[PDB]
Amino acid sequence: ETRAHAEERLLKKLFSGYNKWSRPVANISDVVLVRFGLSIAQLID
Amino acid sequence: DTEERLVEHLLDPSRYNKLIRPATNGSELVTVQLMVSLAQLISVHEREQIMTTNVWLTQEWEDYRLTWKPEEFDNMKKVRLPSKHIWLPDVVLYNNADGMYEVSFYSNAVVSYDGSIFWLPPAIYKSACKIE
Amino acid sequence: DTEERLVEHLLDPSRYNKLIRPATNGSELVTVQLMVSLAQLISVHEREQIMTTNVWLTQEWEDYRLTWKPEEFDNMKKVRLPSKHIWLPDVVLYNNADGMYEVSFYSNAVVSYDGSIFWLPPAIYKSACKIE
């Protein structure tokens, strides 16, 4: 009925059989595309 | 003993997951009132432009799943929870030398019967300030 | 999906106790082959006799209880594994100044279906050497 109870329910559901070290695609000849990019905060030395 | 039954009731890990935020009523904000309080300026370092201060950072906010009826636990209004076991919003520095972002002690936190949380940890902080 | 069933099969802590060594018949050896690939020589410091270098060392050995029968797991020859949870042979420095003994990243290990384990972590090392 409220938000945080429903958020606790779906965060209980998603980590049932999730595994940390499996490379997460569905078919084995399919790649992921890790998009990258920096931003400088400062240049110290 | 009644303090023990309250501290066991409030931090049930089936009841209380600390990784969520206390949103009610269709995603309201939580309001974190902070004010800072100096203790001593330790050193202004002109050559590498670092100011080292020692500061106390009072944050107080509103929670809603940490209440009780005070008649049921023999008139407690105000208990102490081990800090970092409850939710806390991460409020850090941002212009930092040397990569120490969070606070230094993680002390106790004072819970009322409202749900209002008070928190005051100390820190030493090394900000990187621009020297005229 | 089937790889995820395999990684739940292989590192199962009832099946695979980490800190024993892989041997089967009345204390036979294991063979650890290694070689060193340099990346750069950073510095030779003469005031305190210390050499700072960057080196990737390749170790490969042969385990026996990391085996799967690969037509049951839909023709998989080669998985990756995190190297905190398998056995390691400990290969360290020994003339080390400033006291860091292990490697610096602890990367993944590639495990073939025979059990031959290839491993390549990177390191920086502050070796000690006698300047004449």
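By Swiss-Prot numbering, chain B shows 27-158, in order.
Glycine residues also receive a Cβ, built from the backbone N, Cα and C atoms like all the rest.
Long-range Cβ proximity for B:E72 (mutagenesis position), meaning a same-chain Cβ under 8 A and a gap of 6 or more residues, is found for B:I157. Mutagenesis annotation in Swiss-Prot: B:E72 to A, described as Reduces CHRNA4:CHRNB2 channel opening potentiation by divalent cations; the structure shown retains the original residue.
According to DSSP, B:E74 (mutagenesis position) is assigned to coil rather than to any helix or strand. One entry in Swiss-Prot concerns the mutagenesis experiment B:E74 to A. Its note says: Reduces CHRNA4:CHRNB2 channel opening potentiation by divalent cations.
Applying an 8 A CB threshold to same-chain residues 6+ apart, the list for B:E74 (mutagenesis position) reads B:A123.
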